[PDB]
Amino acid sequence: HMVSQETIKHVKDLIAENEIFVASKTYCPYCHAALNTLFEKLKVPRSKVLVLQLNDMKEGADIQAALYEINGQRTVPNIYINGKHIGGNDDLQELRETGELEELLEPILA
C-alpha cells in the first residue's frame, strides 16, 4: 500500500480507456522488442496504442509503483490489451506463438 488511491485510479483509467496501453521507458531493449512486434511486425495502428515513458515523467516512479500493486509486475514493458494484463515482452511473444494474440488484437484492428 505504497501509492495514493489517486494514482491507482489514474493508472486503472489509462488501462481501461486505451485499446492498448504500454508502460515503457526510453532506451529499454525489451520495450523496443514489444513495440516493434506490435507496430512493425503486426501492423497495429500506433494511434490505437498509448505508450508512456515512465523515466521521463514526474509521476513516473509513482505510476510504476501503482502498476506493481495492480498487477504484481515491477518491470517495463508492462502491457495491457483491451483492459487485460498481458505482461512484458516474454508474455506478448508467448501469446503470439499460440495464436492467442491474433484473437486479442482482432476487436482492436476493427
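Residue numbers in this text run from 1 along the chain shown.
Keep in mind that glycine also has a Cβ here, set from the backbone N, Cα and C atoms.
According to Swiss-Prot:
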- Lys25, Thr26, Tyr27, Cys28, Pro29, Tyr30, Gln64, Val76, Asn89, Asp90: glutathione binding site (BINDING)
- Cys31 to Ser (Swiss-Prot position 30): Leads to increased oxidoreductase activity (MUTAGEN)
- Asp90 to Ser (Swiss-Prot position 89): Leads to increased oxidoreductase activity (MUTAGEN)
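The two recorded residues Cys31 (mutagenesis position) and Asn89 (glutathione binding site) have their Cα atoms spaced 7 Å from each other. Residue density at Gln64 (glutathione binding site): 22 other Cβ atoms are found within 10 A of its Cβ, drawing on all protein chains shown.
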